[PDB]
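Peer 1: Here it is, the structure in full.
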Amino acid sequence: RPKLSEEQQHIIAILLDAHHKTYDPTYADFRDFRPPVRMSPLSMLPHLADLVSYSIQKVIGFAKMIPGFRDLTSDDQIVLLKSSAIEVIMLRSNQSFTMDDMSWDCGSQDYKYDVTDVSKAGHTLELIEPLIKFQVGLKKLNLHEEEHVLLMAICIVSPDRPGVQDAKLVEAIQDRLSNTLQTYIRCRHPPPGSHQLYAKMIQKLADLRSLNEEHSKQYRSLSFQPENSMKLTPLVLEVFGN
Amino acid sequence: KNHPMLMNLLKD
Ligand SMILES: CCC(CC)(c1ccc(OC[C@@H](O)CO)cc1)c1ccc(OC[C@H](O)C(C)(C)C)cc1
């Protein structure tokens, strides 16, 4: 009979507040991004570049708060963030994604984003199709907020990211997180929702590796032309590559 | 050297 210990309730309380401090459900800062343009050879590039950039900053802010992440070397902190960022952004975007019309609704019509907007940032269906698919199936899981923050933290603290030096340290942090999530589903997620829930969550992480790869490929294609690359941000260029 | 901005956002 496994129970949620003091330490695990602590972990969940930390990740919740970490999330609360880094996700603004009023989407108030959006007014500062270069404006959206819907008429267009890549008319959404500057607005979504800015949105991703912002998102990167908030993902870093959440990552810093993960129990044990601070114990990592600054070089592994960097490796974990560079390789996970797009993945965590896809997961956190789920919170604003609506099955109503397969779009991301950030408060208002100007900041409601759909398939044609991502198209206009220079992405093709090779990515968008399995991206909506992902959002749809992650939405259907109906995670408790607790499961959502833990899935994001588990994604960031992955031992097999290329370039990891203290793999064994990354593993003990992540295992302490898996264990908290597994035990959590058991104690707090009632059936039929709880059924295979963990395995389905872990499967969304595998789906993320594939989306990551395809995002990277099209980002490398986008940033071929120094003219597109001009319209990104310094943080995007540093984190996604140059 | 070569991730200044990311490094700075990570700092305590
Ligand atoms: C618009 C949909 C989506 C879905 C993950 C997206 C949706 C919402 C996002 O932020 C919401 C929260 O962070 C705010 O608190 C961030 C991203 C996306 C964006 C940009 C995008 O591509 C942009 C492109 O990669 C480039 C070149 C601009 C970086 C692809 C998908």
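We number chain B the same way Swiss-Prot does; the residues here are 640-651, in that order.
Every residue gets a Cβ built from N, Cα and C, even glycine.
In case it helps, Swiss-Prot gives these features for our protein:
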type	residues	note
MUTAGEN	B:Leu645 to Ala	Impairs interaction with ESR2; when associated with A-604; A-607 and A-648
MUTAGEN	B:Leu648 to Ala	Impairs interaction with ESR2; when associated with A-604; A-607 and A-645
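Looking at the shown structure, what environment does each listed feature sit in?
Peer 2: The DSSP secondary structure for B:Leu645 (mutagenesis position) is helix. Long-range neighbours of B:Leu645 (mutagenesis position) (same chain, six or more residues apart, CB within less than 8 Å of its CB): none.
In this view, B:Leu648 (mutagenesis position) is surrounded by 18 other Cβ atoms within 10 Å of its Cβ, with every protein chain counted.
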